[PDB]
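Q: Before I ask anything, let me first share the structure, which is written out below as structure tokens.
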Amino acid sequence: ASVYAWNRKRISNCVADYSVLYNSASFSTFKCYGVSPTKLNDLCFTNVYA
Amino acid sequence: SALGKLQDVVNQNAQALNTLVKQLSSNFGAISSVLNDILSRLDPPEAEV
């Protein structure tokens, strides 16, 4: 989507493996706030918005 | 109420302890009042703050 009309995907009821994304060589930016990127696989969330 | 003088001492101290315990639920500006939640989420450089 265009940034003015950005898309929101609601993610729930699933297993989230974030190390697949973090350990990828394909991303130029991967900045986490309020959470460590290396602790994500140990955490549970009520919901994730992408 | 005859023994109010002794009950007052009990009440004041019980209240002081209850207040002290309840303060553990305060964030004090932190992301969480729960120390374990901070430690499980953040790395040391940020957790320490």
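So for chain B, numbering is Swiss-Prot's, and the shown residues are 943-991, in order.
Using the three backbone atoms N, Cα and C, a Cβ is placed for every residue, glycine included.
While the structure shown retains the original residue, Swiss-Prot records the natural variant B:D950 to N with this note: In strain: Delta/B.1.617.2, Mu/B.1.621. Annotation of the natural variant B:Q954 to H in Swiss-Prot: In strain: Omicron/BA.1, Omicron/BA.2, Omicron/BA.2.12.1, Omicron/BA.2.75, Omicron/BA.4, Omicron/BA.5, Omicron/BQ.1.1, Omicron/XBB.1.5, Omicron/EG.5.1. Looking at Swiss-Prot, the entry for natural variant B:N969 to K says: In strain: Omicron/BA.1, Omicron/BA.2, Omicron/BA.2.12.1, Omicron/BA.2.75, Omicron/BA.4, Omicron/BA.5, Omicron/BQ.1.1, Omicron/XBB.1.5, Omicron/EG.5.1. According to Swiss-Prot, the natural variant B:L981 to F carries this note: In strain: Omicron/BA.1. Listed in Swiss-Prot as a natural variant, B:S982 to A is described as follows: In strain: Alpha/B.1.1.7.
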Q: Let me spell it out: for each of the variant positions (B:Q954, B:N969, B:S982), count the other Cβ atoms within 10 Å of that residue's Cβ, using every protein chain shown. Which one has the most?
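A: The most densely surrounded of these variant positions is B:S982.
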Q: Please list, in sequence order, the residues in the chain of B:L981 (variant position) that are at least six apart in sequence and whose C-beta is under 8 Å away from its C-beta.
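A: Residues satisfying the criterion: B:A989.
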Q: Calculate the distance in Å between the alpha carbons (Cα) of B:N969 (variant position) and B:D950 (variant position), and round it to a whole number.
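A: So the alpha carbons of B:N969 (variant position) and B:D950 (variant position) sit roughly 31 Å from each other.
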Q: Name the variant positions, out of B:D950, B:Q954, B:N969, B:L981, B:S982, that lie close to chain A, meaning a Cβ-Cβ distance under 8 Å, keeping sequence order and answering 'none' if none do.
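A: Out of B:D950, B:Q954, B:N969, B:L981, B:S982, B:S982 lie under 8 Å of chain A.
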Q: Reported as an integer number of Å, what is the Cα distance between B:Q954 (variant position) and B:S982 (variant position)?
A: 37
Q: Validating a neighbour-count step here. Other CB atoms within 10 A of the CB of B:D950 (variant position): how many?
A: 10
Q: Helix, strand or coil for B:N969 (variant position)? Use DSSP.
A: coil
